[PDB]
Amino acid sequence: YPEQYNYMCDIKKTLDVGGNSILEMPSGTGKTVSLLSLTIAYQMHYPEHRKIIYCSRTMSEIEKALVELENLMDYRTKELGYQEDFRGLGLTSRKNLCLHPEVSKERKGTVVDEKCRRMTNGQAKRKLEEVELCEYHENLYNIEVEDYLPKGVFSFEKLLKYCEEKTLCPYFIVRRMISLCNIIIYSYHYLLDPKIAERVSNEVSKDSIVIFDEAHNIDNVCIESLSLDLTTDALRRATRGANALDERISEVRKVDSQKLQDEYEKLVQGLXXXXXXXXXXXXXXXXXXXXXXXXXXXXXXXXXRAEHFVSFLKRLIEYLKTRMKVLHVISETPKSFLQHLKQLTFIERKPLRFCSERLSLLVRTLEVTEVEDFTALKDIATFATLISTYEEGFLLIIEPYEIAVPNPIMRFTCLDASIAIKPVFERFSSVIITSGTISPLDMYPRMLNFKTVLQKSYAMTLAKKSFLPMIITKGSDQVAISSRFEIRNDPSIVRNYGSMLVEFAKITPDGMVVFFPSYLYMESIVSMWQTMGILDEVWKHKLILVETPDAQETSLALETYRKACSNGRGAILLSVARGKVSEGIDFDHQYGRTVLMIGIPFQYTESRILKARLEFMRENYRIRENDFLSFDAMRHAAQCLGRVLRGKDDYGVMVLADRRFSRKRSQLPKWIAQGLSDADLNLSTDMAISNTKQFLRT
Amino acid sequence: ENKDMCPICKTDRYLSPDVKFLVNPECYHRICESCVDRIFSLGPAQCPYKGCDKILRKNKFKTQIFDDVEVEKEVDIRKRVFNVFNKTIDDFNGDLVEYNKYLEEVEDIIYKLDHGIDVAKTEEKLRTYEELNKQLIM
Ligand code: SF4
Ligand SMILES: [Zn+2]
Ligand SMILES: [Zn+2]
């Protein structure tokens, strides 16, 4: 198609010249473009030069990229008849890419890597001075396994079944195949991870093309890289962890103190560099991204052992308890907090080097490690590494006392996001940035400063198949104003709005998905609604996303949606744009043909974080009180707009309330503003015009 | 604790706890105001904290935010010995090895003081304090 062909030419010229490009792709028709453009762009140079580094935000997009990549393999193998070196490595979740926890553990928690470290330590201990090896090991590093992938694609599911048949473990296959430089499909939380980005950065060996897919929550991921809430219980886990460290000190000092002195000599002689250069296949700890930290010559507590580290650690956690037991409102400057700490007790600005080393020493002296104590020690260790370094833009904040019991909390505020993304513009080039929910695309040259080119979407045809109306008059124009407050006002008006949702849902009974700015309105209309005929006549049942989302509940709600729409029933999907699961799988009538939006998206205000980042961005780009109520809400609404668009062969309609939507842009800017009662008959005609123009335009 | 803060005034929570609870550095024992004031007011005698025999002196008290007696003693002795050693042969030229070795020696001295060993090495550390003070006077 010519429209996507233009984006192919843009990707070509930006990959051949520019080092980074902001490309705006139309929603639903821009996923398969870059996947083939990158491969052909690799074949025109020479077959193995740059590799695809596709980055998504969810796992569903990773699976879609895997099956579409398989469509690329079949596409290139069915048109030429020649077999080439296949690519495609599926890097997914650790719990989903492991087989043993499904045989004995029967758990899908985040502690599967700890059990994997127990098995790996079992292998190392059966190869040194002596649990079993695991299920199958010692044959995952051979050439045959290194060639099972280039000869045949085994990614994720095919790798899970292939490992279940060939009696292998997929974790070491993927880990050993990161250096093979295949098409890696991982998420943003792995490229910028203060524990994963280092090893991945050391295995990919750079020199590739990075593809930022749906790069609209990049600031959200850079924010989520820090901010850890200290909620008084971590102080108890740190106290019990310090007691466990004292017991371990009594154990290593009781009988076996030679290994601690030998490793201590390894620290005095070769320091952290030798300690990390000698150990292989050993569990590591957290770090504030060593490539971004750039701090060498880590001295081990001014050349000291473990008793001094646990003494200064007890003093440090006691100082933390002292700083967390205060009045109520108090803000901290990370420099003033470090100076106050120095006034309490001298410890200098080197507890970072004192944590990254002592944690590894304790690991080298521990054989039975408790998970909660070690986890709390890793939390306090991260807090130390981030009060010792990284201060520009960092802002320690104490949550106020609001009952005062449920209160002693201390959160650290992260720094400028440009710093975190920075290394990719030295490691790499021609980083393609594609997103279908960006409008306007000027807040990415502004916020996050980087020199790039701007390419907007140039595809807009068959406007009769993309019904895009907006509702302004709700029959009284009183719910659009009351539906914009943080706390709802006049419950009777909200009940009238819900009645309007009952009338609208009754008018168009063909799959409805409703998005809310928060769960307060949902919990207010679901308690006592004075009506339920929509569930009793057209919808049979209603689908509600819990304010505390669950994986199995959401999965049963989505499968219930597909089966309900495949039985000719339909169901209303009351979800939150700010909640979990942003979806993205459409291209069928099983999804909501009509989508309802309750006003415009809103972010929770009256929070210390929004004021800290508010004044920070105010000092940075001077975009105060203007972009945090239109850019974020524009992205959250665009997440709902992207679900309506699903190819030109399909149709749909999305109703946006509130006049304030005119102040923001939108994908395909062709919108007509009228009432809701008129939109009922208008949609009643569109449900037939969309069915008439299909065979006429074909 | 809320159940022990003075052998006579161990439970003053329902009596409007408006009095502080001082701790003498030569006892490490909590005594409420109305008791300790009479203690050092009638003469420097020992407190009856669970049969305590160490003499409580007049004044020379301190406010405690409670960081355990071990860490409080280690930070008091730590600061005192840190002031006795001062900065002798520290930032004199910029060396990192000998500096960290001397800091290791100082922290080992503070360790031997907070542990006590057998009341033999600590006396040698006291003679080291007199020697360092003699070097600071000159
Ligand atoms: S070797 Fe594989 S199956 Fe065994 S614990 Fe590790 S990841 Fe799990
Ligand atoms: Zn008393
Ligand atoms: Zn006493």
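We number each residue from 1, going along the chain as drawn.
Including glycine, each Cβ sits where the backbone N, Cα and C put it.
As written in Swiss-Prot, here are the features:
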BINDING   A:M25, A:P26, A:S27, A:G28, A:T29, A:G30, A:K31, A:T32  ATP binding site
BINDING   A:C98, A:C116, A:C134, A:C169  [4Fe-4S] cluster binding site
MUTAGEN   A:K31 to R or A (Swiss-Prot position 48)  Loss of ATPase and DNA helicase activities but not ssDNA-binding or ATP-binding, impaired removal of pyrimidine dimers. Loss of RNA:DNA helicase. Extremely UV-sensitive
MUTAGEN   A:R94 to H (Swiss-Prot position 111)  Intermediate level of UV-sensitivity
MUTAGEN   A:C98 to S (Swiss-Prot position 115)  Extremely UV-sensitive
MUTAGEN   A:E214 to K (Swiss-Prot position 236)  In rad3-1; abnormal sensitivity to UV irradiation, defective excision of damaged DNA bases
MUTAGEN   A:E214 to Q (Swiss-Prot position 236)  Loss of 5'-3' helicase activity of TFIIH, transcription still occurs, has no effect on DNA translocase activity
MUTAGEN   A:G436 to R (Swiss-Prot position 461)  In rad3-2; abnormal sensitivity to UV irradiation, defective excision of damaged DNA bases
All-chain count of other Cβ atoms within 10 Å of A:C98 (mutagenesis position): 21
Neighbour count (Cβ, 10 Å) for A:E214 (mutagenesis position): 25
Recorded positions clustered about A:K31 (mutagenesis position) [Cα within 10 Å; pool: A:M25, A:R94, A:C98, A:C116, A:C134, A:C169]: A:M25
Proximal residue to A:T32 (ATP binding site) among recorded positions A:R94, A:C116, A:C134, A:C169, A:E214 (C-alpha distance): A:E214
Spatial neighbours of A:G30 (ATP binding site) among the recorded positions A:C116, A:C169, A:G436 [C-alpha, 10 Å]: A:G436
Minimum Cα separation from A:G28 (ATP binding site), reported as the residue among recorded positions A:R94, A:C98, A:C134, A:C169, A:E214 that achieves it: A:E214
Shell of the [4Fe-4S] cluster site beyond A:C98, A:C116, A:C134, A:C169, same chain only (C-beta within 8 angstroms of their C-beta centre): A:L99, A:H100, A:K115, A:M119, A:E135, A:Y171, A:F172
Remaining residues near the recorded ATP site, that is with C-beta within 8 Å of the centroid of the site residues A:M25, A:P26, A:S27, A:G28, A:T29, A:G30, A:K31, A:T32: A:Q4, A:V33, A:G436, A:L645
Assigned conformation of A:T32 (ATP binding site) - DSSP reduced to three states: helix
Using Cα positions only, nearest of the recorded positions to A:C116 ([4Fe-4S] cluster binding site) (A:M25, A:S27, A:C98, A:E214, A:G436): A:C98
Which recorded positions sit within 10 Å of A:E214 (mutagenesis position) - Cα, from A:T29, A:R94, A:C134: none
C-beta crowding around A:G30 (ATP binding site), within 10 angstroms: 20
Spatially closest candidate among A:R94, A:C98, A:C134, A:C169, the listed recorded positions, to A:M25 (ATP binding site) (Cα to Cα): A:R94
Densest Cβ neighbourhood among A:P26, A:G28, A:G436 (recorded positions), 10 Å radius: A:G436
Listed recorded positions adjacent to ligand 1, that is, members of A:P26, A:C98, A:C116, A:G436 whose C-beta is under 6 A away: A:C98, A:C116
A:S27, A:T29 as binding-site residues, winner by CB count within 10 A: A:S27
